[PDB]
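> Mind looking over this structure? Questions follow.
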2 protein chains.
Amino acid sequence: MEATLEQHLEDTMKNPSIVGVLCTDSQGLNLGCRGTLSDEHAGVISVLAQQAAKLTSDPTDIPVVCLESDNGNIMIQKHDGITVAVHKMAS
Amino acid sequence: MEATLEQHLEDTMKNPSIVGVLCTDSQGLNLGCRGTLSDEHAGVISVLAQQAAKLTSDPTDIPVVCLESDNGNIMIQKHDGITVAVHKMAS
């Protein structure tokens, strides 16, 4: 695997339980997405991560946001400065 | 248990694994809190719930937000029109 976001996004989608993935910067800029997660979700995902950050105070305690519904689970966490969201279909 | 929020909040705190609880309306108005969750968190909690609502489209699919960190788990969900957040210390 080479160090491009594109290759990371493609590899992530090889996981059969993963139906979507989206990465943003800290202001909702859509860095890249696949599957169920697209441009329209970028802003919401970034706001969720930024708001979650305010319910803590480090040291670098990166707080994980998980949203659960009938349509599966979205897990949002920062990795190396980037906000990464993954949509998984469990059942 | 009588039907007052105060009695509900007090009863909720009887759960030994629960360290905080806060209820807001859909705009962050702090309806009542106990423990680790206070006025300062009301806005964030409401924004988390309102943003989570935008990642779905019903029918009344109330999407649960769970934040996880070293300091425990906060679970945020709407119950009967109200946004309810519960802070649990697991370990």
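Each residue's number is its place along the chain shown, starting with 1.
Method reported for this entry: X-ray crystallography, 2.1 Å.
Each Cβ is built from the backbone N, Cα and C atoms, and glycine gets one as well.
According to Swiss-Prot, the mutagenesis experiment A:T12 to A carries the following note: No change. Looking at Swiss-Prot, the entry for mutagenesis of A:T36 to A says: No interaction with XABX14-154 (truncated form of HBX).
Could you give the neighbours, burial and distances for every feature on this list?
Counting only same-chain residues six or more apart in sequence, the Cβ atoms lying under 8 angstroms from the Cβ of A:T12 (mutagenesis position) belong to A:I18, A:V21, A:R34, A:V86. In the three-state DSSP reading, A:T12 (mutagenesis position) counts as helix.
In sequence order, A:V19, A:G20, A:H87 are the residues near A:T36 (mutagenesis position), counting only same-chain partners six or more apart with C-beta under 8 A.
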